[PDB]
Amino acid sequence: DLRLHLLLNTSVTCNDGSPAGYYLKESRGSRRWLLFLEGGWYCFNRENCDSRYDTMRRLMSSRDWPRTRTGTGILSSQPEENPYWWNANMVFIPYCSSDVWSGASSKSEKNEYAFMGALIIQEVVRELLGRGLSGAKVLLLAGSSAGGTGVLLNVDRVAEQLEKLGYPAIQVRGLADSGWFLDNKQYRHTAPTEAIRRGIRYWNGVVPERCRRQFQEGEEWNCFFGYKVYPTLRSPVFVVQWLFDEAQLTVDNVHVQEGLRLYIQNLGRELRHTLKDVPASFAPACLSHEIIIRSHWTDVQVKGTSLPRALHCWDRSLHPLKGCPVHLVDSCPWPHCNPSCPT
Ligand SMILES: C#CCOc1ccccc1CCCCCC(=O)O
Ligand SMILES: *[C@@H]1O[C@H](CO)[C@@H](O)[C@H](O)[C@H]1NC(C)=O
């Protein structure tokens, strides 16, 4: 079990002003630290944040959080469930800022909600250093769905924070799961680009510095899309992305005749193309959503290699490897053409 710690700096808050926090399970002797960012969509104005507060309140407040959480998948300490990092120090950072981990805005008389995701990560890292993180050799910042996009938005800031704090030996890396989206045409029209554009203004959202300087003022929404922000990043980032992500299909209004068949096949081809120059990636041809904290995340394979093995091969590459690949992207063009896809 991972044990809850609310942030000692109580000015770093969830949406409703309650303290943010993290769940921790230490592993003495291990110098690996895994900080996992939870996902869960987002909200982009007062009205729809109010709706989220009614029925998704745990994603906006810590007042009802449980004292413990079971580590599952890559957060599991059992080697059978987690062949990759079962002996690592485990951190689960709840997503209670509804801002894709980009905000740096306090609740005040002008703001009904605080959007502090980017500051929450920084404060967790800061407080963890006093609990053993100072002795780390590797800090893997991982995350799923909105948490996976959050990895892309925050990994370089974490590396910069530790550098300026005097810990240049800690290697910061990223693992972005199901957070790699396309700003594509909808299958049936009425969208992420505008909701994200409105979100950033609403959250005072921040994006990585090099990407911000490329796209410049008003266009920072571009940096929420993996294939645009990833080439600007200096930290190593491993990208896990279903070719037919359910969240991608949802926003594309896809729920089979030729038009939809072509739309789906093109979506997979486009995703494949964006990963062509991502050297550490795992991208199966499945219709699914999230993987790395699922208990059976060991089951899926691309070209015969599981995701836990691909991540271990990535670790070895950061010391091509014979029989230890790190770039694993399915080429078949339809969901479940890969036989190991989840049922
Ligand atoms: C296309 C699309 C989805 O829109 C986004 C685009 C770019 C970055 C982030 C998002 C939202 C991520 C939500 C994922 C679902 C979840 O968090 O469970
Ligand atoms: C608490 O967090 C805020 C927001 O990041 C920061 O400005 C302030 O310096 C922090 N205070 C302490 C004592 O860490």
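In order, the residues displayed for chain A correspond to 88-277, 286-350, 356-419, 428-451 in Swiss-Prot numbering, which applies throughout.
Any Cβ shown, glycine's included, is placed from N, Cα and C.
Where Swiss-Prot documents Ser232 to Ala as a mutagenesis experiment, the accompanying text is: Abolishes enzyme activity. Unable to mediate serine depalmitoleoylation of WNT proteins. According to its DSSP assignment, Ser232 (mutagenesis position) is coil.
The active site, charge relay system annotation in Swiss-Prot covers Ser232 (among others). Within its own chain, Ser232 (mutagenesis position) has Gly126, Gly127, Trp128, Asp264, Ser265, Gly266, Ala342, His389, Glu390 as residues 6 or more apart in sequence whose C-beta sits under 8 angstroms from its own.
According to Swiss-Prot, the feature active site, charge relay system maps to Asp340 (among others). Of all the Cβ atoms in the protein chains shown, 25 others lie within 10 Å of the Cβ of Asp340 (active site, charge relay system).
Per Swiss-Prot, the feature active site, charge relay system maps to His389 (among others).
The model of this deposited entry stops at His419 and resumes at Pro428, leaving 8 residues out; those two Cα positions are 12 Å apart. Within 10 Å of the C-beta of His389 (active site, charge relay system) there are 20 other C-beta atoms, taking all protein chains into account. Measuring straight across the break, from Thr277 to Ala286 at the CA atoms, gives 8 Å, with 8 residues left unbuilt in between. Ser232 are the recorded positions among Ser232, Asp340, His389 whose C-beta comes within less than 6 Å of an atom of ligand 1, given in sequence order.
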